[PDB]
Amino acid sequence: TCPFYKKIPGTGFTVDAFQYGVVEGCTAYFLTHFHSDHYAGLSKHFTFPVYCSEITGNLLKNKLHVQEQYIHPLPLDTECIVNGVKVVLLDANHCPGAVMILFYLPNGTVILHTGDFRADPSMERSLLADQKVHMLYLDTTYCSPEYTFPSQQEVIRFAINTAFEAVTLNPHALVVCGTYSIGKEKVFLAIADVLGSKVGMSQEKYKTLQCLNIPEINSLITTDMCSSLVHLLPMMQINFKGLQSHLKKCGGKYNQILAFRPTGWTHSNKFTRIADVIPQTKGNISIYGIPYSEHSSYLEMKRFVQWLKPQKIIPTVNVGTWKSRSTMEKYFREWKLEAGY
Ligand code: NI
């Protein structure tokens, strides 16, 4: 049965609530973004209205085979009416097509549902600034002070320079980037752009990318692995054994691999700045772990919420245990006392 944190009070709306079968009273199902924990349950068998971004809609049609009649794409940054209620979709700065949803309730309450997001100061000059937001449904993935990470830009500059050096030293080296979902596409796009190459990948991954409305995409990606010096593989294959095996598949065209494993946070964010990163190396294979996050750091999340000044916060991540809910509630109370709301 559907949780309270997936329901928008005083409407017949839900958000990211596809795994409970038919939700009693739901007239419109919103989907924030195309990551499997959020879409779980959606298939060609679904027969109620789904509201989402254009990119998400492209993925629902082509990858999950949802029938077109049930997909309702909405533009960004535009006031729209759904079942008699004013809504706005905003860029979530998460993966391609990911949105936040602003609901203007009939009784005058304003609710923001972040979906999954990486808070940014640019959000403070969006449509959110035009009126008071009363209730916040918040992506709390990294709601603890130990969770620091570098900017996306610092991580991309390190990746570009690392790849350019390695391939200029050894023109027969291949660059490999791991992936398991949409998101983090700039890692492999920026490395391929510095090397003057297209990115090569499986037919299934190419199909996905061709749904993302990336300008000039046909000049950037290919299914002809041979022709390319940057390849995509499943994240599970980014290990010494998998990378040796891949090297043997490529028909001796390369004699070395440099690989990137974009992760979330792992224990060693605590000590190490990006410039100090050194790879794990076995023979002619070297692997870099790079902390490229599409979620808010603690500091980024805190800044956003202290600017917004909500009257109530409803967490949407790590809500299955008491301990976790209690710890998050302690930080929300600190933030509120510090900022005076
Ligand atoms: Ni996500």
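Residue numbering for chain A follows Swiss-Prot, covering 700-1040 in order.
Cβ from N, Cα, C; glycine included.
Database features (Swiss-Prot):
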- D838 to N: Impaired nuclear focus formation, reduced interaction with PIAS and increased sensitivity to cisplatin (MUTAGEN)
- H994 to A: Impaired nuclear focus formation, reduced interaction with PIAS and increased sensitivity to cisplatin (MUTAGEN)
Round to the nearest Å and give the CA-to-CA distance linking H994 (mutagenesis position) with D838 (mutagenesis position). 8
Where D838 (mutagenesis position) falls in three-state DSSP terms: coil
